[PDB]
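Student: Here it is, the structure in full.
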4 protein chains.
Amino acid sequence: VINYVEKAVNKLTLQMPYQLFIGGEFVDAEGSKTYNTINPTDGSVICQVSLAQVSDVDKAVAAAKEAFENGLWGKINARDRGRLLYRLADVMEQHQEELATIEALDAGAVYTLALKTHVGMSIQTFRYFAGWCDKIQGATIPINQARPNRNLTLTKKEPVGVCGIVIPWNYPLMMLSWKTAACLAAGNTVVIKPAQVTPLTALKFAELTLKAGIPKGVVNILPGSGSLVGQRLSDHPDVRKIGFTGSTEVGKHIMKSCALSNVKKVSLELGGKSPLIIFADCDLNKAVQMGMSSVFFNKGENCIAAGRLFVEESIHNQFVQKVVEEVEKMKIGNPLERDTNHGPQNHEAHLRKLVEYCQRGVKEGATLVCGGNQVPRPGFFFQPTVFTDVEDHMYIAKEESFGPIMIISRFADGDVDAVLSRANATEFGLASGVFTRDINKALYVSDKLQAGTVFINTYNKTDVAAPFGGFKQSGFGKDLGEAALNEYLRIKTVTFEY
Amino acid sequence: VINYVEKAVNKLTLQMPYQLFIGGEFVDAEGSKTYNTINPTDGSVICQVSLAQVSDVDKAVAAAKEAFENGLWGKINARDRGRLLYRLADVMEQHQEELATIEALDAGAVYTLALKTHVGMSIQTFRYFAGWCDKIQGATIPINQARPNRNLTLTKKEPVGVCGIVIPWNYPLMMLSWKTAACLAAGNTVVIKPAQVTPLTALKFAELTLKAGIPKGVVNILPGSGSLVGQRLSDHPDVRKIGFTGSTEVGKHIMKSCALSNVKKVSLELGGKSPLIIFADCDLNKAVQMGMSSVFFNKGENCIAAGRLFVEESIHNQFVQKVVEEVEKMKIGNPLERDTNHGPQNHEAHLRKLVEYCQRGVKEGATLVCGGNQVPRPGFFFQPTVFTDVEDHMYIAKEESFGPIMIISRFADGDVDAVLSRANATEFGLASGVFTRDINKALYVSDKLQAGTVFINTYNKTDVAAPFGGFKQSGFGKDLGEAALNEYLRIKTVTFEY
Amino acid sequence: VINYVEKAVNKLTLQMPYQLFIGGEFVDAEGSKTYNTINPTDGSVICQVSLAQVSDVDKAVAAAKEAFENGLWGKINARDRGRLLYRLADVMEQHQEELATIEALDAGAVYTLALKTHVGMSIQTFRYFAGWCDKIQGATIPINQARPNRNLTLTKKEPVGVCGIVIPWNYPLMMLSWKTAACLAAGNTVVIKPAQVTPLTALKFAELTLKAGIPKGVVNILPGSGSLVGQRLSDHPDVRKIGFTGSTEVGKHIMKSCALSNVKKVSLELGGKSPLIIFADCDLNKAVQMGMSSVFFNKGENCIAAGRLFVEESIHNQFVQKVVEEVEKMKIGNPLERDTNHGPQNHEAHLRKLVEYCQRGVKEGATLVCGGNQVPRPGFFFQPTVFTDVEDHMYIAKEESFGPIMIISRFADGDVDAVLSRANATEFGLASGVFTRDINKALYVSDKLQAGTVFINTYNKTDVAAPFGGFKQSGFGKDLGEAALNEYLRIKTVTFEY
Amino acid sequence: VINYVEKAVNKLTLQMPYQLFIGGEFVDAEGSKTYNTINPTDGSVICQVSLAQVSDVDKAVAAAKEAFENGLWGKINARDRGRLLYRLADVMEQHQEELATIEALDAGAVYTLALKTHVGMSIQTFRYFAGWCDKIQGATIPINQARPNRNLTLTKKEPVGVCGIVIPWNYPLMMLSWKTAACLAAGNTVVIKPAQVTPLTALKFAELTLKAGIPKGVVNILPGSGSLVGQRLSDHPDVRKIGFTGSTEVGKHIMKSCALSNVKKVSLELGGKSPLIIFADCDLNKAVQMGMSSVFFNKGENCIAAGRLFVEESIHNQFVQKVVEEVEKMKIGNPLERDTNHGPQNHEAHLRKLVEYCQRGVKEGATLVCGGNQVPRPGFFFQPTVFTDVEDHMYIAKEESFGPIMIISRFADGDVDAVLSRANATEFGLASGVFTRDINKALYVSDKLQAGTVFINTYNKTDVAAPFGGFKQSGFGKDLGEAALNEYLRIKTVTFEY
């Protein structure tokens, strides 16, 4: 029997676990320490959540180690591992409205969006990777023969072992699902650190692993302080791989701790300042719709959000006019209300940063066209924002906002290489986009953009089958697609002489 | 005109460059600083070699950056990049005797072995990867369609950019070739740091890149201090990937430096304590020949050398007797002499470490069966050595010697899981081996060994098509095979809506 | 509402469709023509089944064409095609006892075996291939660039279109599932011809496609005459691929008809005379168990059944003695009885051939150790049979029996190449096996056997992930594994200049 | 010494073998039967060439069988097979002017084109496939385990054995090279049937295989009658695969003969009626240049030649005007004249067909804009021809000309699906093209075109890495790219229990 926080909302009765999840059971942290998780729609405390301590991290790693080395997970067929992951996806689907409601409460995700994306894509992710389990294959290799004898060389793809994964707060369940599904599909066991500010869907997910019959200890979840849990996971002698998505400075530290302990494998996704280049020969009304999506989707809390729009001189003014017309139609409100287009920001500290960000944009001389302020209502709502006259040297041309702030620069009619240079000036390299009807411009621009993803006449079109990861200081390693599996596998070469 | 050290030796005239190689030219280091490279056959100074300074590292990176961003290498077809690498292999082949002679002088490699292995495998490496250039392919991926519109998603494999590679002293040209060939085949440019004690074949190789028409700046070579050059490469903001083979502590530091600078990609190969398990049902005379080679090949200076032999009780004494008989037949001497089959150790400090290693072995209670001492002749020759009665807690059971020291433990007749546990009780995981005629034992043992390579009824059977790399604290990433390319490529996802 | 033949049997109420299945509905054949399907346990008529006419074949092809060109199947996402195929597998699982009972009645499959293998593997097949749908990927290829312009070349994997598949009678549902799952996973639509003698599980399967929500016309099933339906499918101008498993002479005709109509693609699996080589150093009791299985599994109605056993001289007599002891323990009986382990042969005409086969074996001088005759009881039961003193020139050493007839030859101690030559002296090449504890012999023999599958220390170990198909006159093309998909896809190369 | 026909021409002394090439030697056919090969520039007899008889075909197959089963080719490492194929490419390059001259003489190939394409691409082909030899890899597959036992399942890629390949007359050496390189790279041996009308570069190639050190019998070449040699190869019990490029009716027969003999594997490329769709938003002058090349390249003797041009209504008349202007500038003449743009047709009978083809086009109502006749001058020259007012029901809208005949239809301004329907209304499916600056049209059209290759804003852009083959009645199987290898390999599944 699990302890829950019960809540009647959205025509459901939510039952929310709030404790650490270690070895198939929900347990208090050492000293029964807790912290408050805050609802961004009104600033209220949702509930108290267990605050994982170093001893709890050790317990979680030990449970994952045992599950991997001696438990059922390490013994069953790849095909049967796949069956369990497909069952997990089914259980998630059965609980989809509840999960989407929890995400609306915990992260401010608009419910309709949380259903379709935060939860919907999570279910797709588990189903996709479940299909990979019995399709992960090694090789047989035609090596030179040690005549008069013969040789056979093969490779075996094997799991890496116990993994630690650190999940950001922008799409809590979805980002958890991306990493967890690939990790588990490859035969590993895992200790998951959800963001301090967004523990709840991870903990509901933990309960669903029980319902799906995932062996105890395969999944362990440790809400609490990022510095505490992330550091101990990265230092731990029994952890063999860390997957991290978060801030550049924390990621650098994570990688350093991986090095200095046991040279564990690491993948890093460290956000971006992603350019979207909009040419005068695009479909303009479509460019307005997709340009707005590129920035405002999920209240801008989106690692691949377009952090700069470069718009060709001849359509610039009309583009901005149309964006403003459409921004005015956005319905700001409670994420549980069906007419809501734009939900609150995730947490208060982030709201405060967005306010300071726009103050600085104005200070340094950009033109504030609309927004830039906290919406006058309870909770942590921020007005969709449009800046123009942004120059390359400006802070807002360089720094990632992680909010609903469209940052527009002009470029001269016909100036392809020049605008590419400005778009590529960043040390980030996560995503990018180009809008043009011209096939030659589209293909050339996609070649030249220094980013892990290039969108052409679309934006935010991720897919569980399409690898996602950054270049340069956005990190390395892929989530999603076949490529994600390689981060969670090791290759053993076996060479016979006969 | 290039400055050479000229030497008439081994029926040829050596012409050895001795300077830094930057942007297609041989140049003195800052301040014309140099150091002596020493011949391990007689302790003599071969010549003075340029000692790279920080400003020289920066010049080399700048040359590699320019070659990659603006030079011919980044413009030519993949097929034509292949042609240049195949031409390079041809040039190396035309100079095979010269290269093998330089390796014999600089590293103490027995000339006949250097010709077949150090040089022969290097030529195979370049030819193999040359063939990959126009066969590196991305994907087209069946993503969900944004109906009523359509989507196309593809991936492009692109070069990572400027790479830094740090090469160990065990097989100087060969380890250089492993990394450089995969790096260049993927379309990157490179700055190479050969071991301080073994610069000469790297510098001759550099000259050969001119003969082959590799564009200026694609290959840059910086002999000197490992701390200086390796540190600056790992710190440098324009370097995007480091490939490192060397000691665990240096490797950990390299990875830390990659993290704290610009989160550049890193691969590590950090040596091993590789177990070889010899069952009573093996072919015993063959086990003696292969077991000896597993330890003594290339005077033990071999990252995959068997660092422990576990020998089944019932054959142990006969195995040791046969080894001793064969060790006595070994011809120790000048590596240029055709009868020689055991060359000198690479450098004096390493010889002194081997002497101390065997002293510790004796002090802690292992039985010194034969060897253990410096051979009383000029140079740095060490006796092929056999220890028995080695227990798991012993220093020599845990520490990598990197010398010709066979370290034998018994295991009980019929035990399999017990000996596997002992074999796996290292934090290393580079290689391993098993000798048995029993198919069931062979397959089970290969499954259970926690190592990147498992040899069955052979040892030291590497092949340019077969990936090589470690698990656990031996590091991560592969050299050789198709898999090596992935360390030197990035994947760009391009997603269209139409 | 669907017309059923209802039967109370095996503690179930079977509801069996008996009509053609065209465009999502069960319909009578032209002129309401029918034929009788026969229960091999007692020779009784189970029911009348529709007898497809040429006009019915055309209707089925027209339905499949419309479903492919204009229906939902050609429009939905690959991932959603996968979902439908998973759902189909789930529906099959929900009906597993009913399907297995139908197969016992129609094919004489022992119920316990039909549940685990005939039906169980069919469910695995659909789940496996469902997982492939969104993981079928094309390439991006680094072609030479038409400078000063650029080129992009990609490939797109596309469905082939309307396929005809002809299914044998030995494992009716299972063989249907092998081909249908790969065909549908690749996005094609299909017209299925089940063997005239085994229509019933195919027709129940058709009903289950309705339950699973497979769009109308995607699956069409035409029971009746093989010559009529097979010929028209192979002749039809709108069919683009035929997949055929059956007799050599029928297969050759099918391929000829594919050629002379519209050069439609074809795959063929034409049976085997598969050798099993048993060495004196094998585990003898295990060799007896697996050698028994190799011949007697599914009453020998198994395309990969071992059609010759070569047994090393020194163990031959003991092997035969042990086989006879095990054969004597086999319980022959009604497939629905739980203690039955040998069911009746599939149909009367086959039983007659088996009788003639053993008459000829005796005529030509083989030693009949046991069996060789129809069991005195109603239905079409054949006594498990063992022949020894079989010489290479004999009919029974060359011709496939497809029945429970073990055909044993000796080979001299220490011969390996000699026995291989004899094992390879067939024009068939479907499967083979070797029993030995010697790793060197196992690997050498597996290299040298001229067969599409080689079993080592096992037999009959098929798996939905492991490709199955023959060499030489056994045909070409694979069922199962990733490889099977290639038979049902085409590759389009798209090359841009920009 | 080899017997040569010697000719002083093009600054060279050509030495042309003219005999059958069997088991490494040039030999007369049975009865010393010969036929004349004719120079299309002047109608003169070049020389007499051996006329292969059935006994000669059997001798060739026997030599290939011995070379495969017992000779060095089947024993050497894959890497060393690669080295030999690279060496062959080097030898071809050393003889490139001689080969191009022979092709000018025998096929009427314009010398400058023969150097760059006919010979140049042949050299690229051998170098490309040489690189594949040691990169052809099988798989290790995670099958369900027979607990408490374990299973290992792997695949081996193996050669198919003796192959027969039938080569067309349009690019004699190049088409030979496409097939032969992939065949040999996969480890097979081959009997090659060059077109009766174009034997000479095949026979010179045979001599070059001697110079390259290809083992005797690996390559055999049988000039003579296509019906005789092709029929016997397709019937032969020791041939395991036929690769055929040629006419539909002959291809159908070849496939029938493969079926009725030993169900040998077959690939077919049977020509095309390839549509090129030119939209008004294309770059018009470039469309004229590329549209002309799509038809007139290699005097139209090109299986992927655009056989219909659909030109959008608003640009049709200007397009036609520009084409006529450029056609008038084409230099028609001797292939050895360095300013020749348009050489003679391959042989007289083809010239006569082209004359009749154009008479039929005019008779049925198409408008002859220019050309349509033999050029009055010695040899077999045909005028570059342009037809307009071509309607979908016309013979010239359906039949492949294989000559320099541009066949133009208008399509309606702003229409896309209607023109696609018309372009797809052939039973051929080899190639296709689209010219448009609109990325959306380009991507949609490339999806919808029912052809094996789609060119976008280019034409005739084949590449040795890019697979080439048809759909529908154009055949099946690919030449070029990794995909070509699969036609020449078989897959063996090996499954162990341990």
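Residue numbering for chain A follows Swiss-Prot, covering 405-902 in order.
Quick check of the header: X-ray crystallography, 1.7 Å.
Even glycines carry a Cβ here, placed using N, Cα and C.
So Swiss-Prot has the following annotated:
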ACT_SITE  A:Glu673  active site, proton acceptor
ACT_SITE  A:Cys707  active site, proton donor
BINDING   A:571-573, A:597-600, A:630-635, A:650-651, A:673-674, A:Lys757, A:804-806  NADP(+) binding site
MUTAGEN   A:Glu673 to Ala  Loss of aldehyde dehydrogenase activity
MUTAGEN   A:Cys707 to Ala  Loss of formyltetrahydrofolate dehydrogenase activity. No effect on formyltetrahydrofolate hydrolase activity. No effect on NADP binding. No effect on homotetramerization
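I'd like these features described in context: how deep, what's nearby, how far apart.
Tutor: When Cβ atoms from all protein chains are considered, those within 10 Å of A:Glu673 (mutagenesis position) total 27, not counting its own.
Over all protein chains present, the Cβ of A:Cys707 (mutagenesis position) has 22 other Cβ atoms lying within 10 Å.
Within 10 Å of the C-beta atom of A:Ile571 (NADP(+) binding site) sit 28 other C-beta atoms, taking all shown protein chains into account.
In this structure, A:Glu673 (mutagenesis position) is part of a beta strand by DSSP.
In the three-state DSSP scheme, A:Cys707 (mutagenesis position) is classed as coil.
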Student: Just how many other Cβ atoms lie inside 10 Å of the Cβ on A:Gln600 (NADP(+) binding site)?
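Tutor: Other Cβ atoms found within 10 Å: 20.
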Student: Quick one: Cα separation, A:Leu632 (NADP(+) binding site) versus A:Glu673 (mutagenesis position), in Å?
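Tutor: Between the alpha carbons of A:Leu632 (NADP(+) binding site) and A:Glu673 (mutagenesis position) there are 20 Å.
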Student: According to DSSP, folded down to helix, strand and coil, what is A:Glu804 (NADP(+) binding site)?
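Tutor: Once the DSSP labels are grouped into three classes, A:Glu804 (NADP(+) binding site) ends up as coil.
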Student: Measuring Cα to Cα, how far is A:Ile571 (NADP(+) binding site) from A:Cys707 (mutagenesis position) in Å?
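Tutor: With distance taken Cα to Cα, A:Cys707 (mutagenesis position) is 12 Å from A:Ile571 (NADP(+) binding site).
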Student: What count of other C-beta atoms do you get within 10 angstroms of the C-beta of A:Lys597 (NADP(+) binding site), across all chains shown?
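Tutor: A:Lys597 (NADP(+) binding site): 30 neighbouring Cβ atoms within 10 Å.
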Student: To the nearest Å, how far is the Cα of A:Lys597 (NADP(+) binding site) from the Cα of A:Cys707 (mutagenesis position)?
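Tutor: Between the Cα atoms of A:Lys597 (NADP(+) binding site) and A:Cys707 (mutagenesis position), the distance comes to 18 Å.
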Student: Give me the CA-CA distance between A:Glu804 (NADP(+) binding site) and A:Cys707 (mutagenesis position), in Å, as a whole number.
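Tutor: The Cα atom of A:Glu804 (NADP(+) binding site) is 9 Å away from the Cα atom of A:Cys707 (mutagenesis position).
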Student: When you measure from the Cβ of A:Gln635 (NADP(+) binding site), which residues in the chain that are at least 6 apart have a Cβ under 8 Å away?
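Tutor: Set apart from A:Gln635 (NADP(+) binding site) by at least 6 residues yet with Cβ under 8 Å, we have A:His657, A:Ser661.
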Student: What is the interatomic distance between the Cα atoms of A:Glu673 (mutagenesis position) and A:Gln600 (NADP(+) binding site), given in whole Å?
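Tutor: Distance between the two Cα atoms comes out at 18 Å.
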Student: For A:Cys707 (mutagenesis position) and A:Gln600 (NADP(+) binding site), what Cα-Cα distance in Å is obtained after rounding to a whole number?
Tutor: 18
